[PDB]
Protein chains: 2
Amino acid sequence: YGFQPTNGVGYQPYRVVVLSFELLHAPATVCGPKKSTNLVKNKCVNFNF
Amino acid sequence: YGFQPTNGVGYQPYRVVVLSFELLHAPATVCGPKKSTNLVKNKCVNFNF
């Protein structure tokens, strides 16, 4: 490449990262800040197990 | 000014410094990177006093 600070757009260097990840194949182990709550029973509730 | 990294030449910021010299009126105190020599006399020589 010929990266020079005087070059116009379409020639300046860009930094690129691609994120790939499997939806589900096993016990998942990568995810963010969801607060693990307690456990309730014998009631109609919604859950995010 | 509207300096943006996407701006083309003729709009990116430039840094400028100007140096002005007075042409000597007193014992000078800003000399070049020269080294002095011993003093001779009674001989045809050239000098840089």
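Chain A is numbered as in Swiss-Prot, which gives 495-543 for the residues shown.
A Cβ is built for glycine as well, from the same backbone N, Cα and C atoms used for every other residue.
Pulled from Swiss-Prot:
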type: MUTAGEN; residues: A:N501 to T; note: Reduced host ACE2-binding affinity in vitro
type: MUTAGEN; residues: A:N501 to Y; note: Increased binding affinity to human ACE2
type: MUTAGEN; residues: A:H519 to P; note: Increased resistance to human covalescent sera neutralization
type: VARIANT; residues: A:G496 to S; note: In strain: Omicron/BA.1
type: VARIANT; residues: A:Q498 to R; note: In strain: Omicron/BA.1, Omicron/BA.2, Omicron/BA.2.12.1, Omicron/BA.2.75, Omicron/BA.4, Omicron/BA.5, Omicron/BQ.1.1, Omicron/XBB.1.5, Omicron/EG.5.1
type: VARIANT; residues: A:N501 to T; note: In strain: 19B/501T
type: VARIANT; residues: A:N501 to Y; note: In strain: Alpha/B.1.1.7, Beta/B.1.351, Gamma/P.1, Theta/P.3, Mu/B.1.621, 19B/501Y, Omicron/BA.1, Omicron/BA.2, Omicron/BA.2.12.1, Omicron/BA.2.75, Omicron/BA.4, Omicron/BA.5, Omicron/BQ.1.1, Omicron/XBB.1.5, Omicron/EG.5.1; May enhance affinity to human ACE2 receptor
type: VARIANT; residues: A:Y505 to H; note: In strain: Omicron/BA.1, Omicron/BA.2, Omicron/BA.2.12.1, Omicron/BA.2.75, Omicron/BA.4, Omicron/BA.5, Omicron/BQ.1.1, Omicron/XBB.1.5, Omicron/EG.5.1
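Sequence features, as recorded in Swiss-Prot, placed on the structure.
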| residue | record | contacts (Cβ under 8 Å, 6+ apart) |
| --- | --- | --- |
| A:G496 | variant position | A:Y505 |
| A:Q498 | variant position | A:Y505 |
| A:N501 | mutagenesis position | none |
| A:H519 | mutagenesis position | none |
Give the number of CB atoms, excluding that of A:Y505 (variant position) itself, located within 10 Å of its CB.
11
